[PDB]
Amino acid sequence: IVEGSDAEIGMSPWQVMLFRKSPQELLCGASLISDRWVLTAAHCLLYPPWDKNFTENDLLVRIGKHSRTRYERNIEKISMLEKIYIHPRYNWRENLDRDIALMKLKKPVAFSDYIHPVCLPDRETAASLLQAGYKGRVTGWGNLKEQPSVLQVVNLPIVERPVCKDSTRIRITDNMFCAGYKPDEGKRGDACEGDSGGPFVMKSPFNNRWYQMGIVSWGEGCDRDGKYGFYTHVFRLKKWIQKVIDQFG
Amino acid sequence: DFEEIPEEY
Amino acid sequence: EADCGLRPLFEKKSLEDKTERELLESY
Ligand SMILES: CC(C)(C)OC(=O)NCC(=O)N1CCC[C@H]1COC(=O)Cc1cccc(Cl)c1
Ligand code: NA
Ligand code: NA
């Protein structure tokens, strides 16, 4: 999303957009994990330091989009939020530990070539693919540097925890990971403001399926050398995701 | 800058 | 679901997008 390429049509059919009804504006990214469940980052709905606390009726869900601002008639679908669910131990106070949230839509969305959920990892796929050096993909309509015309895409390698901890003064947890090239590694690219809540995905070489490994959570700047994007560790909060969905559903 | 989503949403 | 993670315009048609091999290659 900071360099960054235009997506391919239907390249990320699970990519959701968090849209503000008034003033009509892009809010955040999100992902479709079922016909009636969208996955996003808690901070996209609740983040007191910036006076942010959105309720269901303040937001709309837009699925199947390619253009950032256009209303893609016959292709995108806009859904209403029945209910928001933030992780109980979401730490907005200190470091966005457990930066995750679920959204039940009021009605079930219709799948299409442009609309299709991503899988959630299992312990074995996660142990399998969450490895330093393995690249994941992140997509989003956010800033192109510290505003795109279409959905942007970028593949980033996972970074060693030490390197991660050593790049920042903020306390890193087991519930996060980081991605991004080293200053060395010639290539760059990063998430930025606006991509937040968007999915970090990987394609399993085992069954050829796409799994969401991470949620775009935070960075210090965007595409700064020696800095990395930090993503919510989805497999880790899985029991919370399961629990929430097996009950309020 | 966002084109008008339908009023029915 | 049983069908998650399979794109209709790629996997389901067995078409590859332009940079997915780059991911494969790191694995
Ligand atoms: C967040 C925190 C760790 C407390 O440190 C701060 O400086 N606080 C301000 C700030 O940054 N915020 C507040 C919460 C969300 C984040 C801004 O959004 C991103 O960093 C997205 C974004 C930007 C780039 C890359 C990624 Cl992966 C995600
Ligand atoms: Na440190
Ligand atoms: Na960087």
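Numbers in chain B track Swiss-Prot; the residues on display, in order, are 55-63.
Looks like X-ray crystallography, 2.2 Å, at least that's what the header says.
Each Cβ is built from the backbone N, Cα and C atoms, and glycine gets one as well.
Record features (Swiss-Prot):
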type    : residues              : note
MUTAGEN : B:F56 to A or W       : Slightly decreased affinity for thrombin
MUTAGEN : B:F56 to I, L, T or V : Strongly decreased affinity for thrombin
MUTAGEN : B:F56 to Y            : No effect
MUTAGEN : B:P60 to A or G       : Decreased affinity for thrombin
MUTAGEN : B:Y63 to F            : No effect
MUTAGEN : B:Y63 to A, E or L    : Slightly decreased affinity for thrombin
MUTAGEN : B:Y63 to V            : Decreased affinity for thrombin
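Features recorded in Swiss-Prot, as mapped to the structure shown.
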| residue | record | CB count, 10 Å |
| --- | --- | --- |
| B:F56 | mutagenesis position | 14 |
| B:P60 | mutagenesis position | 8 |
| B:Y63 | mutagenesis position | 14 |
